[PDB]
Amino acid sequence: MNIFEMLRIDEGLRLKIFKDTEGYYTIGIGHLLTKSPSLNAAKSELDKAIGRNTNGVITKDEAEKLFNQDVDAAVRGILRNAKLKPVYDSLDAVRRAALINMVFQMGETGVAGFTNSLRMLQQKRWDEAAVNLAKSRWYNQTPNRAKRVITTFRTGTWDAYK
């Protein structure tokens with residue numbers, strides 16, 4: 001198991017524009033296009049992202065390309081954030097992936113806001129961090145995915161993804 005396989009499990013793959021769990025236009029492996037209600041706006045973002053006139057449909061190879069960029073962007077976001085980087089540096093590789101997963105889903109600024117959870121992770125109080133993380137809109141709106149990510153922080157294993 002690795003962060004790419006983990007996020008493939010959590011995000012799935014669809015090659016046509018659809019709406020994500022929040023109602024936002026999305027494509028590929030959880031690539032958010034826009035928060036705009038306008039499908040036309042979403043299609044324009046897609047065309048810009050891919051570099052061709054797509055009319056809402058991409059190939060698997062194109063999906064995987066956006067995905068590579070998005071995972072890269074999540075790590076880059078963590079390493080450039082003064083709140084996330086110390087926590088990331090303090091973690092083992094498995095828990096690092098859990099943090100990348102959260103940032104992929106909610107963005108750098110969102111995760112950076114989890115001030116008390118981040119401190120517990122930094123302190124390596126895994127059960128306590130896990131309890132704190134579940135007290136969130138994140139957990140309530142996507143509880144099965146949040147449970148997998150939280151279990152990964154709690155245990156430092158891939159048990160929730162096997």
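Per the header: X-ray crystallography, 1.6 Å.
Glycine is no exception: its Cβ is also placed from the backbone N, Cα and C atoms.
The DSSP secondary structure for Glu11 (mutagenesis position) is helix. If you draw a 10 Å sphere around the CB of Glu11 (mutagenesis position), it holds 20 other CB atoms from the protein chains shown. The active site, proton donor/acceptor feature in Swiss-Prot is assigned to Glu11 (among others); the stated evidence is experimental evidence.
Long-range Cβ proximity for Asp20 (mutagenesis position), meaning a same-chain Cβ under 8 A and a gap of 6 or more residues, is found for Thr26, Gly30, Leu32. If you look up Swiss-Prot, you'll see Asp20 (among others) marked as active site, proton donor/acceptor.
The number of other Cβ atoms within 10 Å of the Cβ belonging to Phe104 (substrate binding site), over all protein chains shown, comes to 24. The feature substrate binding site is assigned by Swiss-Prot to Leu32, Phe104, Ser117, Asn132.
What Swiss-Prot notes for the published mutagenesis of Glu11 to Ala, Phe, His, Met or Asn is this: Complete loss of enzymatic activity.
For the mutagenesis result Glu11 to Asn, the note given in Swiss-Prot is Loss of 84% of enzymatic activity.
Taken residue by residue with DSSP, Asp20 (mutagenesis position) is part of neither helix nor strand, so it is coil. One entry in Swiss-Prot concerns the mutagenesis experiment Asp20 to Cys. Its note says: Nearly no effet on specific enzymatic activity.
Among the mutagenesis entries in Swiss-Prot is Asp20 to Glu or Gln, noted as: Loss of 99% of enzymatic activity.
Where Swiss-Prot documents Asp20 to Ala, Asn, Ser or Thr as a mutagenesis experiment, the accompanying text is: Complete loss of enzymatic activity.
Under the heading of mutagenesis, Swiss-Prot lists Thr26 to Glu and annotates it as follows: Complete loss of activity at neutral pH; covalently bound substrate. The secondary structure of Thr26 (mutagenesis position), as reduced to three states from DSSP, is extended strand.
Listed in Swiss-Prot as a mutagenesis experiment, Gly30 to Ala is described as follows: Almost complete loss of enzymatic activity.
As a published mutagenesis entry, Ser117 to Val appears in Swiss-Prot alongside the note: 50-fold decrease in enzymatic activity. Long-range neighbours of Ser117 (mutagenesis position) (same chain, six or more residues apart, CB within less than 8 Å of its CB): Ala129, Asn132, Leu133.
In the three-state DSSP scheme, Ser117 (mutagenesis position) falls into the helix class. Listed in Swiss-Prot as a mutagenesis experiment, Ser117 to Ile is described as follows: 500-fold decrease in enzymatic activity.
Here Swiss-Prot notes a mutagenesis experiment, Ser117 to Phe, with the remark: 10-fold decrease in enzymatic activity.
In Swiss-Prot, a mutagenesis experiment is listed as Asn132 to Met or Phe, annotated with the note 2-fold decrease in enzymatic activity.
Taking the Cβ of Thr26 (mutagenesis position) as centre and 10 Å as the limit, one finds 22 other Cβ atoms among all the protein chains shown. Neighbour density for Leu32 (substrate binding site): within 10 A of its CB lie 18 other CB atoms from the protein chains shown. Pairwise Cα distances among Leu32, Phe104, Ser117, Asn132, the recorded substrate-binding residues, top out at 27 Å. Fewest Cβ neighbours within 10 Å among the mutagenesis positions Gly30, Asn132: this applies to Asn132.
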